[PDB]
Amino acid sequence: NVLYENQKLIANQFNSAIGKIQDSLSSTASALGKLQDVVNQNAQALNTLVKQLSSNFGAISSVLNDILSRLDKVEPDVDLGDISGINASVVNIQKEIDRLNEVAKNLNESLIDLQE
Amino acid sequence: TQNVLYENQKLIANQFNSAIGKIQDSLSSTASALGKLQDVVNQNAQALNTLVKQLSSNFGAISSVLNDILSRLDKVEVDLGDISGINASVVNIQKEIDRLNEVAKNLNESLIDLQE
Amino acid sequence: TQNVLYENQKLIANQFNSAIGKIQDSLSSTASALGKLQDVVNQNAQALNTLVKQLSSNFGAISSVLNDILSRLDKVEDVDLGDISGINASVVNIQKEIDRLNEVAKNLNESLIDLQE
Ligand SMILES: [Zn+2]
Ligand SMILES: [Zn+2]
Ligand SMILES: [Zn+2]
Ligand SMILES: [Zn+2]
């Protein structure tokens, strides 16, 4: 009687819910991907900056020690801080992003096609 | 003797409405975490970009002073690396954070009021 | 007819328990990914702050050496530079949201539907 109408309702609601969860999972995956990419770029930008900063300080302290050695001849050593141990680590969540997209596609096999 | 089926329907509906509730909470927490990650990633991107610009300014000022000192020293008796190309990109996932918060609210329309 | 109804109820319960299972796995993977992001964002933020401090130290030492060279050259015959110590990288705290996700992942077990025969 009404039991059948209730079963149709549950199934429809449940299939609606899953559809929305699928969309939510795929958006989560997207958001975690864009974070992964930008976090890693920013890590690499920092690590490139560090290497080029070490290079610049190496060149500066060389020139300064020359100038001080020339002032010695005309009239103790300049040692700048080492900033090459500083490193930005990268993040690897590609496994979790894949898993989210997998479950998003897998949830199609969780839908209800009731017996007419 | 259709009592078992109606009590099963009531169980399914309660369990479902419970589950969706928990998911709605999980979706909101996700959206929150992505929002805080977006804010901090973007602040840290800017901090790096502000550093890089004021570092190019400083090295400019140094190389100027060094060239003046080397000319002075010749009369009594350098070019260093550019890092302005180093730039931290920013992230835009406010679209995906929206879509999570939308689906969290929209799941209220997936809930079940059983008929009787 | 009441056979079809019962078999439909079984189907609904098995699909539902299926779906929830997959979602639990998805919530755990989300929590993982936010955890690894939080750790790496925070390590990067500290690396930048440690770089800023050591850089301000190096520029202090350079401008000191340059001012001495300029005073020597004036005796044979302060001009300083930009402050960066102000620059600071914030840290992120989402351990509350990660905890909640794993909480909800476990709590969904109480939403499942049991062997009724
Ligand atoms: Zn969809
Ligand atoms: Zn000497
Ligand atoms: Zn934001
Ligand atoms: Zn030159």
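Note that chain B carries Swiss-Prot numbering, so the residues on display, from first to last, are 912-988, 1164-1202.
Determination method: X-ray crystallography, 2.9 Å.
Just so it is clear, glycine is given a Cβ too, placed from its N, Cα and C backbone atoms.
The natural variant B:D950 to N is recorded by Swiss-Prot, whose note states: In strain: Delta/B.1.617.2, Mu/B.1.621. Among the natural variants in Swiss-Prot, B:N969 to K has the note: In strain: Omicron/BA.1, Omicron/BA.2, Omicron/BA.2.12.1, Omicron/BA.2.75, Omicron/BA.4, Omicron/BA.5, Omicron/BQ.1.1, Omicron/XBB.1.5, Omicron/EG.5.1. The residue drawn here is the original one. Quoting Swiss-Prot on the natural variant B:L981 to F: In strain: Omicron/BA.1. B:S982 to A appears in Swiss-Prot as a natural variant; the accompanying note says: In strain: Alpha/B.1.1.7. For the natural variant B:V1176 to F, the note given in Swiss-Prot is In strain: Gamma/P.1, Theta/P.3, Zeta/P.2.
Under DSSP, B:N969 (variant position) is assigned to a helix (H, G or I) in the three-state scheme. DSSP assigns B:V1176 (variant position) to coil in the three-state reduction, placing it in neither a helix nor a strand.
Taking CA atoms as the reference points, B:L981 (variant position) and B:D950 (variant position) are 46 Å apart. Counting every protein chain shown, the number of other Cβ atoms lying within 10 Å of the Cβ of B:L981 (variant position) is 14. Sparsest Cβ environment among the variant positions B:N969, B:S982 (other Cβ atoms counted within 10 Å): B:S982. B:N969 (variant position) sits 20 Å from B:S982 (variant position), taking the Cα positions as reference. Counting every protein chain shown, 15 other Cβ atoms lie within 10 Å of the Cβ of B:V1176 (variant position).
Taking 8 Å as the upper bound (exclusive) on CB-CB distance to chain A, the variant positions B:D950, B:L981, B:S982, B:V1176 give B:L981, B:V1176 in sequence order.
Checking the variant positions B:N969, B:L981, B:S982 against chain C with a Cβ-Cβ cut-off of under 8 Å leaves B:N969. A distance of 10 Å separates the Cα atom of B:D950 (variant position) from that of B:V1176 (variant position). With respect to their backbone Cα atoms, B:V1176 (variant position) and B:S982 (variant position) stand 43 Å from each other.
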